[PDB]
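What follows is a short report on a single structure.
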Amino acid sequence: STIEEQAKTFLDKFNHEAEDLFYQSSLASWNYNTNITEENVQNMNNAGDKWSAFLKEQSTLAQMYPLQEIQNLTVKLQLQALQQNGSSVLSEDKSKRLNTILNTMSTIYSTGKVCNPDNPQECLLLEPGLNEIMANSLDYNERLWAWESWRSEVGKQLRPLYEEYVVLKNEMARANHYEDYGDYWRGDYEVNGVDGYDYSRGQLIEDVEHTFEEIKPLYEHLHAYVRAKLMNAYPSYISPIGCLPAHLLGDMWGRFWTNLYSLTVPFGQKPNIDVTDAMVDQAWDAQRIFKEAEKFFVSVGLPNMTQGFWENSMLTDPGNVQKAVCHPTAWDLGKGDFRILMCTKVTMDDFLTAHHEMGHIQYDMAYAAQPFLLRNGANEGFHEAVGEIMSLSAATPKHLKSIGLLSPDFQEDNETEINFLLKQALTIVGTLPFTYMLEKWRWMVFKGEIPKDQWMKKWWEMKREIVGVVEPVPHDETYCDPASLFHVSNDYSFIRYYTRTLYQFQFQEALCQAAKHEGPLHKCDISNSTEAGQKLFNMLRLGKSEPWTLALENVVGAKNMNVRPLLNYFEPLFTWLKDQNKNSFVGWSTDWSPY
Amino acid sequence: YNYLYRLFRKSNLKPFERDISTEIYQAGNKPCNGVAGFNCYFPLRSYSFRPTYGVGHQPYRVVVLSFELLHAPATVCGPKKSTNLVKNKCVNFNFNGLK
Ligand SMILES: *[C@@H]1O[C@H](CO)[C@@H](O)[C@H](O)[C@H]1NC(C)=O
Ligand SMILES: *[C@@H]1O[C@H](CO)[C@@H](O)[C@H](O)[C@H]1NC(C)=O
Ligand SMILES: *[C@@H]1O[C@H](CO)[C@@H](O)[C@H](O)[C@H]1NC(C)=O
Ligand SMILES: *[C@@H]1O[C@H](CO)[C@@H](O)[C@H](O)[C@H]1NC(C)=O
Ligand SMILES: *[C@@H]1O[C@H](CO)[C@@H](O)[C@H](O)[C@H]1NC(C)=O
Ligand SMILES: *[C@@H]1O[C@H](CO)[C@@H](O)[C@H](O)[C@H]1NC(C)=O
């Protein structure tokens, strides 16, 4: 009779219709992704159109229920998720222009080919060749040529597109009763109506600053050490007091530093903990790799895999006649159907990635009892964090001795712990200032704090001030150097990686004190511990029904994010970096003294 | 889509009650008038079974046996196992309830 019972009946009918239309859409996308053929393409296009029109009409019928007279938090959360206009709040011409802009950014980024002048008979694409020439080459001017050529071409073809894009997204967010598009992206972390667990959209940026203030010394030492090793790589071009040259970070953009392990090795004479030889000598096929991951997940206490998972997942590349997407993806098709799209190679990296995607599938499996619109992570960090903790635990030497990949006579001394922790620091600590810089630049350009003709000067200054990386040459506003990255060009939130990185080590400390580990944190394994699995599954069972502050308090006891687990993880590496930075200079200067 | 369940009703069912009505469910204050518009839903929804669903969503065929006793003479009996016949010896015989 009341509005709330109308909302409950409407949400029940929406959930029933939604799980079926979602399954059809997801199964069509799966049939496209495992079989790239044009009838699967048009089936996916039809199912996507049906799904988008279904959510359009259900949001149209959902905005007739005001939220201020609803007292149940789950119904309020489902209606808040349902009533979001998205791009539909605009006029049809402006919405069509926004989708056209997003599509042409996608086609420019996907088909962007940059090659050598005076040799145009064939040219090289970004994903096959530019990643390899950025990660493997040791030539300074060749990396400079590729870097400057790609950023020059992509910036001149993308700068007015981004100029219109920021204005259109600002109009979309201000039509949606948000301050800016940065506030719209921070609204995923918004918690309203719960006493004590309240989290605002505006607080997150100073919270990120509060975490980054304690991030900054460890990264500075790592930066100094990386600079010292790059001094070994490049003798005269890099200055002791200045920043790093931009085209020497091992990737196209400097997002990950993990390609510098060959250059920045602490002890190159010591072997690594690569267990690929043990898999190939004993003929460890992909099916038994996933069986070992299932054995790990029943060791920690989580339920094992469904029969339809083993029947319907394609864990091996099918052949030449059938083309499939090789990207590792975990699929929650709905109706209890869970699949992994993974072209497995017999490596340790694919083993850790299989553990990561099975952590994704277990996270999707646990909130199956929830309603459909609450079947997600509590925020965007949790979903990747619960897979990255499995990637943390499976990579330990104890787990590899447990499953037979590593010999019981292996000596675990401090040197291999230092080089493993330095690999993890180049993967993990290296991406944090780049992520915070990019997100804070995007927040100020959506807020209007950065003027329109001052973008590059401000951005490069922050790269000097945050990341400690200097540009090769100055760039004016004809260029758009941020837009060369995949996430910013295709309208993706970037703070999820920062929050995932923090929640990863928070969950790791919570599970390792749950599992009673008596040593350092990087040695810890969550295997054979049922209580840690129950403590984690208390968070996995909630889904999006509870606030993410409440889920974090359920795991680590603290509603707000914490930076102490990450520095506690890298504590012996921090002491080692303090020991060996006595001769070198910790910290950087913003001057252009290297180049 | 040949299998349907009733998602909405104004009241709960009595035990062993069958409701086959297709009347439009009254969720709002305004009368529905037979048109499934705003706050008016068709009360019967379809179970869309597919062979690739989990164990919690696969179709289960259920048969419920209810046994009732009435003043009438009970005529549904179980099968009475018969031991082979032995002759010329003093044995305990049970023929059709005669012992
Ligand atoms: C992939 O698509 C082709 C195109 O008709 C089809 O012949 C083939 O059977 C499909 N593969 C599978 C595994 O169904
Ligand atoms: C909110 O609604 C759900 C049904 O979706 C119900 O299970 C729950 O008890 C309700 N909570 C409150 C506080 O009424
Ligand atoms: C969505 O857009 C419509 C049309 O402008 C508007 O009436 C409605 O209030 C919007 N929804 C929200 C939650 O602002
Ligand atoms: C999962 O575990 C249960 C009991 O531990 C067992 O009955 C079932 O067969 C297992 N399923 C698979 C696919 O291993
Ligand atoms: C490892 O421990 C030994 C034993 O004291 C010490 O001599 C050596 O310097 C340590 N190495 C590192 C890299 O900490
Ligand atoms: C965990 O349990 C499995 C199954 O009994 C066993 O094989 C494995 O060795 C155990 N791991 C540890 C570290 O004890």
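Using Swiss-Prot numbers, chain A covers 19-613, in order.
Keep in mind that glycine also has a Cβ here, set from the backbone N, Cα and C atoms.
Residues annotated as domain 'Peptidase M2' in Swiss-Prot: A:19-607.
Under the heading of mutagenesis, Swiss-Prot lists A:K31 to D and annotates it as follows: Abolishes interaction with SARS-CoV spike glycoprotein. Secondary structure at A:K31 (mutagenesis position), taken from DSSP and collapsed to helix, strand or coil, is helix.
Sequence-distant contacts of A:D38 (mutagenesis position), defined by Cβ-Cβ distance under 8 angstroms and a gap of at least six in the same chain, are A:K353. A helical conformation is recorded for A:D38 (mutagenesis position) in the three-state DSSP classification. Under the heading of mutagenesis, Swiss-Prot lists A:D38 to A and annotates it as follows: No effect on interaction with SARS-CoV spike glycoprotein.
The local packing around A:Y41 (mutagenesis position), expressed as other Cβ atoms within 10 Å of its Cβ over all shown chains, amounts to 21. Listed in Swiss-Prot as a mutagenesis experiment, A:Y41 to A is described as follows: Strongly inhibits interaction with SARS-CoV spike glycoprotein.
Annotation of the mutagenesis experiment A:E110 to P in Swiss-Prot: No effect on interaction with SARS-CoV spike glycoprotein. Sequence-distant neighbours of A:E110 (mutagenesis position) (same chain, six or more apart, CB under 8 Å from its CB) are absent. DSSP assigns A:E110 (mutagenesis position) to a helix.
Under the DSSP three-state reduction, A:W477 (chloride binding site) is assigned to helix. Within the same chain, the residues at least 6 positions away from A:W477 (chloride binding site) whose Cβ sits under 8 Å from its Cβ are A:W459, A:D499, A:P500, listed in sequence order. Residues or ranges marked as chloride binding site by Swiss-Prot: A:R169, A:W477, A:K481.
The Cβ of A:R273 (mutagenesis position) lies under 8 Å from the Cβ of A:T449, A:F452, A:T453, A:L503, each on the same chain and at least six residues away in sequence. In Swiss-Prot, a published mutagenesis experiment is listed as A:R273 to Q, annotated Complete loss of enzyme activity. Does not affect amino acid transport activity of SLC6A19.
Annotation comment: Swiss-Prot describes A:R273, A:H345, A:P346, A:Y515 as substrate binding site. Counting every protein chain shown, 9 other Cβ atoms lie within 10 Å of the Cβ of A:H345 (mutagenesis position).
In Swiss-Prot, the entry for mutagenesis A:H345 to A states: Complete loss of enzyme activity. The structure shown retains the original residue.
According to Swiss-Prot, the experimentally introduced change A:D355 to A is described as follows: Strongly inhibits interaction with SARS-CoV spike glycoprotein. The secondary structure of A:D355 (mutagenesis position), as reduced to three states from DSSP, is extended strand. Long-range neighbours of A:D355 (mutagenesis position) (same chain, six or more residues apart, CB within less than 8 Å of its CB): A:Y41, A:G326, A:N330.
Of all the Cβ atoms in the protein chains shown, 24 others lie within 10 Å of the Cβ of A:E375 (active site, proton acceptor). As annotated by Swiss-Prot, active site, proton acceptor applies to A:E375.
Counting only residues at least six positions away in the same chain, the Cβ atoms of A:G354, A:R393 sit under 8 Å from the Cβ of A:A386 (mutagenesis position). Here Swiss-Prot describes A:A386 to L as a published mutagenesis experiment; the accompanying note says: Increases slightly the interaction with RBD domain of SARS-CoV-2 spike protein. In sACE2.v2.2; increases interaction with RBD domain of SARS-CoV-2 spike protein; when associated with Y-27 and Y-330.
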Q. Including all protein chains shown, what's the count of other C-beta atoms within 10 A of the C-beta of A:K31 (mutagenesis position)?
A. 20
**Q.** A:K31, A:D38, A:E110, A:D355: the mutagenesis positions whose Cβ falls under 8 Å from a chain B Cβ
**A.** A:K31, A:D38, A:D355
Q | Spatially closest candidate among A:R169, A:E375, A:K481, A:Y515, the listed recorded positions, to A:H345 (mutagenesis position) (Cα to Cα) | A | A:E375
Q. Within 8 Å of the Cβ centroid of the chloride site residues A:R169, A:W477, A:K481, which other residues of the same chain have their Cβ?
A. A:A264, A:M474, A:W478, A:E489, A:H493, A:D499, A:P500
Q. For A:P346 (substrate binding site), which residues of its chain lie six or more apart in sequence with Cβ-Cβ distance below 8 Å?
A. A:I358, A:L359, A:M360, A:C361, A:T371, A:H374, A:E375
Q. Hey, how far is A:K481 (chloride binding site) from A:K31 (mutagenesis position), Cα to Cα, in Å?
A. 50
Q.
Around the C-beta of A:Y515 (substrate binding site), how many further C-beta atoms are within 10 angstroms, looking at every protein chain?
A. 22
